[PDB]
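Q: Here it is, the structure in full.
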Amino acid sequence: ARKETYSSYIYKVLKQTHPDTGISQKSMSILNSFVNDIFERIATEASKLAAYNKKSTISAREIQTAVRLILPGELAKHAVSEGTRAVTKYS
Amino acid sequence: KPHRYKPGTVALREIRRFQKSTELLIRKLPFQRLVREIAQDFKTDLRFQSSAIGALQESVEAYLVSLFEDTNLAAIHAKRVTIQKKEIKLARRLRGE
Amino acid sequence: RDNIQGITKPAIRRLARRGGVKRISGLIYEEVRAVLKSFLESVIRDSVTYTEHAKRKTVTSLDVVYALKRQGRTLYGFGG
Amino acid sequence: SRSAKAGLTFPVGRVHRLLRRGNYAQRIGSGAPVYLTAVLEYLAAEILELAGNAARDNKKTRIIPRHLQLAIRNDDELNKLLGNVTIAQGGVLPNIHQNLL
DNA sequence: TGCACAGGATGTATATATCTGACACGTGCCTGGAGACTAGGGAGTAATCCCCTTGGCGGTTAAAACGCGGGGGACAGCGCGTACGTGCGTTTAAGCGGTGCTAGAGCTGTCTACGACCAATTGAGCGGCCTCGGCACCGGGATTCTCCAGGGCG
DNA sequence: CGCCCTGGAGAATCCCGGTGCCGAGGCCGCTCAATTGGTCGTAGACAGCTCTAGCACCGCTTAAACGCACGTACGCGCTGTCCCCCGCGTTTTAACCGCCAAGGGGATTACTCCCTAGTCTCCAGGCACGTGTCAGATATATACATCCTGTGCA
């Protein structure tokens, strides 16, 4: 059987930050649970926010305002900054 | 002359010893027979995996430690060193339970 | 028969040491035991609910984690 | 993949298909998965650097759950973000009351 | 006779070959990446109307604000004793190494109910309205309910 | 000489009419998504088969639990102190209306294009998995290295 995880990506970002210190398997599972939880957080908040506007479409606007309202001003500020930078650079 | 510590000295070094240890403070068999005992009157003839027991015991220990911290602060609000039965009810009901 | 007594008094004393408690009274060991007796029911009940809904005779880790998910505790680690 | 041209790490296709099969809405935009991968990569990078320095303090080249526990608890935004999260094998903080001294 | 010595008979850290565990590298089948068609859902505009303001005089009322007495309740001081803190020896039982099983967990074809998708009717449910009987507020009067002064009692 | 118990007094409350007031519901006009049927293709339950960790168990091997004995010190009860906020009367302001009438911009409703992505399709490649290899921890030769013993001596 097969399964999906963030392992390789967490290791690559680890090499992008501190390419020395390693990560234990259990801590990697904790990070997998964290990202998997925040995914349902932002996704569900985007679903309810999309339901409040009487719209069937979820765009980057819903993710931007949702991330703003569900996160502290620092994390929402930098998250919206780098997020809009990556999206505007992508399109 | 025997060597004896004054009352209250061993409590501090016990706090230092246990606060540095991440091990579980409850034995496996009593918690096993306890969980099975609670599961007897719910659904008869069940099975418990080798896992998920350390999750119940882990959440019970980690939650009960925080309950002992909040209850400890409740005992400090009364200006004493002793935890009392009313402190557990105060710090319990005041958490929304 | 009476497995709730399986928790020893020195165990409750050690759990009090984890919480920073110095001196402990007598009834603490009974009260903490009762609170545990209620907690294990409040969890294990939902754990049996999900297991009965999943058509299984064995309780897994996803059942416990998903059982603590709806209560807001969100237990990480095993069965994430 | 479109993650390299946009300067990302996590795949955009897995998040886009996951949002499609996640039963969220009828229509899904093309910028939403890129935005979500950007936010998730930022938060993951924050946890990785904070837990990394937390591992640097104890002079260990591997990350134990205690390093991540202290890394999340010592930060105000992370403690306020998740206050109900229980970390396994993370222990507690060395909090000692002053009146007991 | 009392004594120093030359060598065996045991230890002991020291150095060498050996046993798990985890990082590191080389694959190929279910994933993603991307190209084209449809189209209805999103961006944009034209009235609109509708309750929401603009600015400030006065007169008067009900609510906010201040001021003092002191009464009782928060609060410091201090003695008591029994209730846990601390220290021993003695026991029951979990940890752990190892074992024989199985019965339930777990991945895969069939088809078949059976629910997703789409015209036609309508009637039950929603906008509009206009009343009166229940509701809002207060007098009348009885009833209880607390506050204060002897005095019979210490 | 000063305190429980009783009696007088006062006022706060309860409850029962008594009449003006307004929105709950009824009634109507209306009108639109539910209902009924047909089509269609599709995932879920039924086996099917398999395979693998949980189950029940047995026996060393320590190691926390426990019983108790002492003890000392803080929780607790009691007492004196004093000061701070409640109860009440007097001062001071917030808000309503009267005058004396006008507009104003922002969500709403309706209309109107237009283009981003669902859907279908095929091509490719990448990370979960198997294997190579060193790091660390392990167990054992070993060259001396410290008592013990013949053992010969002055």
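Sequence positions for chain A are given in Swiss-Prot numbering; the residues included correspond to 36-126, in order.
Per the header of the entry, the method used was electron microscopy, 3.6 Å.
Using the three backbone atoms N, Cα and C, a Cβ is placed for every residue, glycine included.
Swiss-Prot feature annotations, pasted as is:
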{"type": "MUTAGEN", "residues": "A:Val48 to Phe", "note": "Confers UV-radiation sensitivity; when associated with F-87 and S-88"}
{"type": "MUTAGEN", "residues": "A:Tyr87 to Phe", "note": "Confers UV-radiation sensitivity; when associated with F-48 and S-88"}
{"type": "MUTAGEN", "residues": "A:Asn88 to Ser", "note": "Confers UV-radiation sensitivity; when associated with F-48 and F-87"}
{"type": "MUTAGEN", "residues": "A:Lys124 to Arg", "note": "Impairs ubiquitin conjugation, DNA double-strand brakes formation during meiosis and histone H3-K79 methylation"}
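Mind mapping these onto the model and telling me what they sit next to?
A: The secondary structure of A:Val48 (mutagenesis position), as reduced to three states from DSSP, is helical. Proximity of A:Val48 (mutagenesis position) to non-local residues of its own chain (separation of 6 or more, Cβ distance below 8 Å) is seen for none.
DSSP assigns A:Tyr87 (mutagenesis position) to a helix. Neighbour list (A:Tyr87 (mutagenesis position), Cβ cut-off 8 Å, at least 6 residues apart, same chain): empty.
Around the Cβ of A:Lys124 (mutagenesis position), the same chain contributes no residue under 8 angstroms that is 6 or more positions distant in sequence.
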Q: Would you mind listing, in sequence order, any of the mutagenesis positions A:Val48, A:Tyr87, A:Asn88, A:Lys124 that have a CB less than 8 A from a CB of chain D?
A: A:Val48, A:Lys124
Q: So how many other Cβ atoms are close to A:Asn88 (mutagenesis position), meaning within 10 Å of its Cβ?
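A: A 10 Å sphere around the Cβ of A:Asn88 (mutagenesis position) contains 11 other Cβ atoms.
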